[PDB]
Amino acid sequence: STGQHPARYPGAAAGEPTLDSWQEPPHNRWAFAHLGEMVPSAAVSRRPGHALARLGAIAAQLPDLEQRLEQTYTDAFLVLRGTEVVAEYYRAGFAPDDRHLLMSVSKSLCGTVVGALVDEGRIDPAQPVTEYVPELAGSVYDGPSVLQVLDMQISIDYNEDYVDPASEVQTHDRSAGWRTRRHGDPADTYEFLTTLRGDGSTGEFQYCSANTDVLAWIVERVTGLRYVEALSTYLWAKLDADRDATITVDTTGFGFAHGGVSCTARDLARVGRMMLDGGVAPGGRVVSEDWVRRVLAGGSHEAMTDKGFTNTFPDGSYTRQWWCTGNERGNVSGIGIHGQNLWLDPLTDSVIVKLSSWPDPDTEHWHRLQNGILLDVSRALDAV
C-alpha cells in the first residue's frame, strides 16, 4: 500500500530480491555483484595502532586540543580552511581513509539532494507531500508541505524513548534493519512512515527522523532512482570524493536516509566545501546559490523551541535539514548522535568535521564539550 518504488535492478519485481531469493535468476546476476546489500559483510584488507595527530597550525592556540578530542571520544577530526586541510586527527585504530557512520548528519546530505531537485524545478517545496507521495494520504504527512518536512515543522506522535520497543523511534529502526524485527512490525521503512500520526498542527520545530525518510521517498518518486543512486547522482558523484560513501538499506533496498550514511572525514568535508562555495562542487553545481543562502540564513526562530539547542544557541533555528546556531559567527552544522558534526564556519571559509563515538547519544554534558571544541577551533582560524 506504499505504491511504486525503484527496482533493485532493471526489471526487478517489487521487493526483489530478498535474503531468501537472491541466488535465484534473474536476481543473482545483480546480487552476486552486490552481496553486501543483502548480507552483513566485512572488509578483507589489501594492506598488511596509534593515534595520528597533525593539528597544525591551530595547535599553538589550542595546546590541549588532542586531549580534548580524546575526552569527547573523537574518531576522526579534520579542519578544511578554504581548499586546504590545515588540521587532522584520527584515533588509534582508525585510519585517515576509514569510513565512519554519520548518524543524522546523513539528514543534511538528504536535504542537499532535495535541494538539487528544487534547483532543477522537479520539486516545489510549497507543494503538499501528497503531490509526490499520494500513498501518505491518511497519515501525519497528509496536509503538510515539502518545506515543512524540510524544516521539520510538523507535529508528530513519535516516542523517542528508545528502550521502549513500542516507541516509534525503535520501531523505525526495526522496520529499516537497524534492529532485530519483532512480530507485527512494518515490512520496510515506507510502511512504517505511513503508520505515523499527529494532531495536525504545524509550524513548530519537532526534530523527527521520519521527516528525512519522507524526503528520500519524495526523491525516489520524482526521479525514479533508488535513493542510494540519487544520493550519488545528485551529490556524491560530484564531490570528487576519495572513496564511495556507503548507506545501510532496508529489505527493499531503500537507503536509510535519515541516519545510515558512512564516509571518510575528508570526503564529508567536501560537502561543507560545496556549501561554502555557493552550492558548486568540482563535478558541477549541486544546489542553487539561493538554497545555500537560505541555509546560512536559518529558519524561523520562533519555530525553534528545542531547549537542548537554544540553551546554547538562543537565536538558533533549523532549516532544510541543517541546524543553524544563529551565533555571532553564523555557524551552521549537520549533527548526529554520539558526536557527529559537519560544522560550517563561513567567517573563515572553513569546514570542521568531527566524527565521534560518545558512550551516550545525546547529553548536555557531551554537547557542551563538543560545541566548546568546535567554537574554539573556529575562533582559532580567525585572522589575528
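Don't overthink the numbers, they just go from 1 along the chain as shown.
Per the header of the entry, the method used was X-ray crystallography, 1.5 Å.
Cβ atoms here come from the backbone N, Cα and C positions, even for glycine.
Among the features that Swiss-Prot reports, active site is placed at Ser104. Around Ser104 (active site), the same-chain residues six or more apart in sequence whose CB sits under 8 Å from its CB are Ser209, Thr212, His258, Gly259, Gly334, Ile335, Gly336, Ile337, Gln340, listed in sequence order.
DSSP classifies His258 (mutagenesis position) as coil under the three-state reduction. Looking at Swiss-Prot, the entry for mutagenesis of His258 to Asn (Swiss-Prot position 266) says: Enhances activity.
Think of the gap as 4 residues with no coordinates, bounded by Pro48 and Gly49; the Cα atoms of those bounding residues are 12 Å apart. Residue density at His258 (mutagenesis position): 25 other Cβ atoms are found within 10 A of its Cβ, drawing on all protein chains shown.
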